[PDB]
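Enquirer: Quick one: the structure is below, questions incoming.
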Amino acid sequence: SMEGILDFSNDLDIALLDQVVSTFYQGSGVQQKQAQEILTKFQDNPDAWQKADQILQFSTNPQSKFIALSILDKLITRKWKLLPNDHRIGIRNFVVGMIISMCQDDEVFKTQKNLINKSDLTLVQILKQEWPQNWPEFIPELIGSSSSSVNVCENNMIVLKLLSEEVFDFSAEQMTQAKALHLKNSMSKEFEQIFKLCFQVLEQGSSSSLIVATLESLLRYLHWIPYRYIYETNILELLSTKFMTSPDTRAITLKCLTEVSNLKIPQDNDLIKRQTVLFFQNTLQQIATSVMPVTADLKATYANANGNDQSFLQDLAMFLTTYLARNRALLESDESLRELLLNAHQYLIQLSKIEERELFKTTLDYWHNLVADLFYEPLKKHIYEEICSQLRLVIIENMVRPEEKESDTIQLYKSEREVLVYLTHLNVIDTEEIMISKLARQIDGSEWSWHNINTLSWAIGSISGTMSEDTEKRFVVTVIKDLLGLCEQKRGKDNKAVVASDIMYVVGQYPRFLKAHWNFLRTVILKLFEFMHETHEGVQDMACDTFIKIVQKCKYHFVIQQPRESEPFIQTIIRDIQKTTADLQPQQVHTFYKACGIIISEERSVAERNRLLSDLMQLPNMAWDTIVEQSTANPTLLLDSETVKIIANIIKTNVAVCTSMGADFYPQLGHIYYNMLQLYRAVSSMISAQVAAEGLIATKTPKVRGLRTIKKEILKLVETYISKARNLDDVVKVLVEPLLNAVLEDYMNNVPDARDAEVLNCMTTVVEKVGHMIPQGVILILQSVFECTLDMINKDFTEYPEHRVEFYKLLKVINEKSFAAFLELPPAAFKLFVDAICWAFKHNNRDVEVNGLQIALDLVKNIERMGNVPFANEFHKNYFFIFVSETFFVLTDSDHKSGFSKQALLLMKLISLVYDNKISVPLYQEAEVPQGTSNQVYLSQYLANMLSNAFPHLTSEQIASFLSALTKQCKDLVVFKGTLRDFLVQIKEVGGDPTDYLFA
Amino acid sequence: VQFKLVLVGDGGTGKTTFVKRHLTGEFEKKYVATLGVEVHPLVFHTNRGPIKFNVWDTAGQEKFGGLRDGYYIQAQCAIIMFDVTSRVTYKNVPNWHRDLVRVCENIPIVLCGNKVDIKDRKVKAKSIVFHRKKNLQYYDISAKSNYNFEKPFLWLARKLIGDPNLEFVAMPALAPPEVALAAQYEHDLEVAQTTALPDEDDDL
Amino acid sequence: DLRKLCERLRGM
Amino acid sequence: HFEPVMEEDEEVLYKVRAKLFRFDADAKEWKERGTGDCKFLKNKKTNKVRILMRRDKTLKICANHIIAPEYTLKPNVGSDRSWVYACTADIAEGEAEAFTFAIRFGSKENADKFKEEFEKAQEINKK
Ligand SMILES: Nc1nc2c(ncn2[C@@H]2O[C@H](COP(=O)(O)OP(=O)(O)NP(=O)(O)O)[C@@H](O)[C@H]2O)c(=O)[nH]1
Ligand SMILES: [Cl-]
Ligand SMILES: [Mg+2]
């Protein structure tokens, strides 16, 4: 029954509308959901605007009048210029009158603020269409009507606020360059009279709601108005004194003063400098006397969260950091301004103690600005020594966990480290003293806690590389000592664990110290090995992460024979590796082997490096040899989940070591390569035999997933070596051909759900590194993966997401390195190739879309380089206009905004081909256009017709003007893009001005 | 004790997935665009009593926008959502905020950057600053990994109730009851056994 | 040489 | 003298981290119901053992039912660390209700121990 409002042949029952509306907003469940769908169908009726005048005069529901104005908004912004001029004036008149009538009724004005705001916004939409050209008296009449009534005056401030927003803050996306400039110039021309009204209301007015609205409009004005209106009118005194005392006006006033702290200012006028000093002085005085003194506990205040305290302290932080980043130099020389400078910074110190991550980052960004300036600028740091001393404590005490899952925490640690490093350079002694002192209160239990000892250890670790080696030495020793005694002092389990982790973290951050103290370094490592047998949760993971961390930094000291030692320490690690790693999980074993690989790669003697390599790999190589014997014997073993897991861990170990050693890993790869690819084939047969015997569900089972893990790790190992290989002759002549024989046919002839996308990734690396040397191999790759993978991904944008991504990375690199492989494609296959590229255009998926556009661009450049030959001439004849129109489609369809820049580049390249006469043959049929017509004339003609049918609501003049500008600007990307953006605005409405495309 | 919450942001940012996670605990992998709005009651149990959010999960796609800002009328709080893997969705946050506070002038608002579980993050933490001058709370969240997934509602509950120490508490757990259709459940069970569980590589 | 520290470290 | 200024009746037999699924038979789809600590709780006044599971952070109940002796844990085709079983009365979301549950754990080891303890608890409820 609620569906009756959807019948326009009858008069609209306003009472029925109000029931649908009430059911939607105040109702629930099915009733609400039904009214929602009805109201949506109502609002979207293209005649619904005609019934807006009824609703606005005769409804009693504010939500109904709001929805009526939404309907009007759609009409005004999209179809305004289609109306007969009678309806435009009529709509304008009964919007103006509805606002005046609401402002005159004090009760409605007070209680229907939502509906008045919506009406003002609607009025603003009309102004964007009609003002000033068809409404030159709007601003003069607004200024006159303001004095007749406080309610109307207050509402006119709302109207001006929204107008300034629509013209200056939100126009870049919503209107053409020409229309935006027109409205900006129009507001700028009449602002003298706007400012006069605003200044009088502020100087004289006493209505709080009127003052607040006027200041809220001023905030918008400060985004664009010239500086003279601010520095030559005494308004700074009003803002920084009168309006900071009242809490009603204090929030907006502070936001205004923050913006003022960014006005365009000449840096040489002495008075402007004094005015800038003065409004800061006034503002800080009002805060100290009306809000809270410099000594106030802002952390406690913020935690209590009374009234608007939190927003005020946020706004204060923004004001102080903004002003001081630009202007603190004005306060640093005059001795009478020193108290102001330091009180402002003392407020910031107190604000920096608040528990609020995002506010802390705001203050921390300022501190970085400051301490970096004190580090470089002569004679400045002594001014801030007491500020900086307090900041050392704030940062040390709020240090967050370093990476050593949470990237916001990781970014915050790095920012904290940066400021604390500066602070340490500024006073190394104060920093050491604070840190030693904090540590004493860990030992004496007054500040002991898991968090507090972690925080301090992170701080201590963060300043590595700032002190002198001798002070570092004395410093580091003292810390470790104090940390060791702190560990003994604890009798607990987790207690003893925490202090141990922190100890190993600190030492891991001071490689310079470890490098110069071998005896200590050795003892550190051996204690890590001890910890690799500790079953307590998290210790083993800690030991391994520290081990490789130290190794990356100190590897050279493991590869040389150290005095007092009979062998390089890497040999000692390798000898006992089985014992050392006996209690570790597989992931942690591979990290250990990887760490050993880093060391071994430092040995530059080839024969010693290879010996170390084969020693390191002795255990996995023996397990490997055993399995290749007892698994080739009875292939049934590979169904034993335990053997499958063992196999995967052997290969994972080779991956880990190959990751560290890269080119140097080749000897170990050669030991397993041929049998590894045979294992790849055997595992492949089992997966296939399992899918045949159980169905596609087999691919979800642990057995088959374990078998595919083997295949994936084999591919990853090959990928890892080839991407780092330095001897490419061996890659091409030893590795590639066995590899392709092993993986390509197996991929082609498996059912879709059994194909590994890692095959494509592996082939991408092969083509990347040696693609230029294996043209026949690249052709074979395409033959084996191109069509069968395309058929997997060309039915929707969702299935087989990994194949989708890797597929277009493979085509991208083939198109880069071995374009000849696409020349060899049969015409039907090269056509699938074009289809595949355009298919990529239409993905919202950024990983696919970006490569699709790059392949298109690279393909055009590949074709262009061929010159005037039959393949290029056929390409342009067959596909030039497909690429033009497909690019235009994603540019204009509103679902591919993220690719705008590369779409524009592609479109500019295509148009420039024609207007540089780089296409040698006619793009048209011998029939459809007179003999001798230039491709330029035919392109302009094809596109005009294309756009006329795709966007039929555009005038022939709009299209013709747009294309003229576009073709003129095909050598100027940024202007080209502006013209495309202008087009995107115009296609959203009726009656766009074709002269807009002359903006540039 | 119920509060209207409007959820806004570009299409595909994860608004509906985020709410569903809170409603049923599930993670929906498919993208079924919201049409207009979907209203879902959401109750949290706190040390100050239960609090009810009437969540208006709105459509981010323009062609499915429905009543658009009409959905914001009488909202008492809001979440603005973007996707840390899609720069354009952060670029559009000021547009959603503009349309939102024109209707809801003084409400607590949380800004959420979703999908932090994805390795290749595009909106870096250091670029996210829009909330500062606008007094929005910001959280990195992931509806997939549940990272910070409760923070937006906990912060809003504290603002709406006016208690900075409000906490979520364990809802009481009543004693469950004790226990023709044997051939019926053995069918549904055989189907369930043979439908693989999703995300078998997850830690849990 | 830091004999003292290495010994304190070994005994953790 | 200066004046100055509901599982409490239950015992925890077993606790393990787990993720719980519910089978949407109409969609032929497993749907996540909650991740958190799974507890076997023995009421001290009846000796009846129930499963009680809560979601991390929100602490909302995602499983609450007796470990009925008639229940049977079965493997899932895609996992060596999960169990499937039918449940005829679960009160996590209000009115009693029947579900086909799957519960997955961090390891096959934790999965087998769960079945160990699950069977132990079934005969507690039996006797
Ligand atoms: N990796 C990852 N994916 C997510 C996350 N949150 C949502 N998604 C996915 O993003 C896609 C879209 O989710 P959806 O909730 O429909 O977004 P929406 O904002 O409601 N879209 P609309 O506004 O059109 O209704 C889904 O495929 C979903 O699985 C997340 O946190 N991480
Ligand atoms: Cl903080
Ligand atoms: Mg949605």
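All residue numbers given for chain B refer to Swiss-Prot; the residues shown span 9-187, 192-216 in order.
Recorded method is X-ray crystallography, 2.2 Å.
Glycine residues also receive a Cβ, built from the backbone N, Cα and C atoms like all the rest.
Found this in Swiss-Prot, in case it helps:
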- B:18-25, B:36-42, B:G68, B:122-125, B:150-152: GTP binding site (BINDING)
- B:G19 to V: Blocks DNA replication; when associated with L-69 (MUTAGEN)
- B:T24 to L: Has low binding affinity for GTP and GDP. Almost completely abolishes interaction with BIRC5 (MUTAGEN)
- B:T25 to A: Minor effect on the interaction with the alpha phosphate group of bound GTP (MUTAGEN)
- B:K37 to Q: Mimics acetylation; enhances the nuclear export of RELA/p65 (MUTAGEN)
- B:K37 to R: Decreased acetylation (MUTAGEN)
- B:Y39 to A: Abolishes steric hindrance that traps the essential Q-69 in an unreactive position, and causes slow GTP hydrolysis in wild-type. Loss of one hydrogen bond with the gamma phosphate group of bound GTP (MUTAGEN)
- B:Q69 to N: Unable to hydrolyze GTP. Increases binding to BIRC5 and promotes exaggerated spindle formation (MUTAGEN)
- B:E70 to A: Strongly decreases the relase of bound GDP (MUTAGEN)
- B:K134 to Q: Loss of normal mitotic chromosome segregation and defective mitotic spindle orientation (MUTAGEN)
- B:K134 to R: Loss of normal mitotic chromosome segregation and formation of sister chromatid bridges (MUTAGEN)
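How about a rundown of where these features are and what they're close to?
Expert: Of all Cβ atoms in the protein chains displayed, 23 besides its own lie within 10 Å of the Cβ of B:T24 (mutagenesis position).
Taken residue by residue with DSSP, B:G19 (mutagenesis position) is part of neither helix nor strand, so it is coil. Around the Cβ of B:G19 (mutagenesis position), the same chain contributes B:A41, B:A67, B:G68, B:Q69, B:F72, each under 8 angstroms and 6 or more positions distant in sequence.
Look at B:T24 (mutagenesis position): DSSP puts it in a helix.
Non-local contacts of B:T25 (mutagenesis position) by the CB criterion (under 8 A, 6+ apart in sequence, same chain) comprise B:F35, B:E36, B:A151, B:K152.
Non-local contacts of B:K37 (mutagenesis position) by the CB criterion (under 8 A, 6+ apart in sequence, same chain) comprise B:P210.
DSSP assigns B:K37 (mutagenesis position) to coil in the three-state reduction, outside any helix or strand.
With a cut-off of 8 Å between CB atoms and residues at least 6 apart in sequence, the same chain places B:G20 near B:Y39 (mutagenesis position), listed in sequence order.
When secondary structure is read from DSSP and collapsed to three states, B:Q69 (mutagenesis position) falls in the coil class.
In the three-state DSSP scheme, B:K134 (mutagenesis position) falls into the helix class.
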Enquirer: At a CB cut-off of under 8 A, do any of the recorded positions B:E70, B:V124, B:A151 come close to chain A? List them or say none.
Expert: B:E70, B:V124
Enquirer: Determine the minimum-neighbour residue: among B:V40, B:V124, B:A151, listed as binding-site residues, which Cβ has the fewest other Cβ atoms within 10 angstroms?
Expert: B:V40
Enquirer: Go through the recorded positions B:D18, B:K37, B:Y39, B:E70, B:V124 and pull out the ones with a Cβ less than 6 angstroms from some atom of ligand 3.
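Expert: Once distances to ligand 3 are taken from each Cβ, none falls under 6 Å.
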Enquirer: Give me the non-local Cβ neighbours of B:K134 (mutagenesis position): same chain, 6+ apart in sequence, Cβ-Cβ under 8 Å, ordered along the sequence.
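Expert: For B:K134 (mutagenesis position), no residue qualifies.
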Enquirer: Around ligand 1, within a Cβ distance of under 6 Å, which of the recorded positions B:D18, B:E70, B:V124, B:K134 show up?
Expert: none
Enquirer: Can you tell which of the recorded positions (B:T21, B:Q69) has the fewest other C-beta atoms within 10 angstroms of its C-beta?
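Expert: Taking B:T21, B:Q69 as the recorded positions, the minimal 10 Å Cβ count falls on B:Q69.
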Enquirer: Can you count the other CB atoms that lie within 10 A of the CB of B:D18 (GTP binding site)?
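Expert: Within a 10 Å radius of the Cβ of B:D18 (GTP binding site) lie 23 other Cβ atoms.
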Enquirer: How big is the gap, in Å, between the Cα of B:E70 (mutagenesis position) and that of B:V40 (GTP binding site), rounded to a whole number?
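Expert: Checking the Cα atoms of B:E70 (mutagenesis position) and B:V40 (GTP binding site) gives a distance of 14 Å.
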Enquirer: Can you give me the Cα-Cα distance between B:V124 (GTP binding site) and B:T24 (mutagenesis position) in Å, rounded to a whole number?
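Expert: The Cα atom of B:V124 (GTP binding site) is 16 Å away from the Cα atom of B:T24 (mutagenesis position).
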Enquirer: Quick one: 4 residues missing from B:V187 to B:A192, so how many Å between their CAs?
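Expert: Here the endpoints' Cα atoms lie 13 Å from each other.
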Enquirer: Any idea what DSSP makes of B:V124 (GTP binding site), helix, strand or coil?
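Expert: For B:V124 (GTP binding site) - judged by DSSP and reduced to three states - the answer is coil.
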Enquirer: I need the CA-to-CA distance for B:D18 (GTP binding site) versus B:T24 (mutagenesis position), whole Å please.
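Expert: Checking the Cα atoms of B:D18 (GTP binding site) and B:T24 (mutagenesis position) gives a distance of 12 Å.
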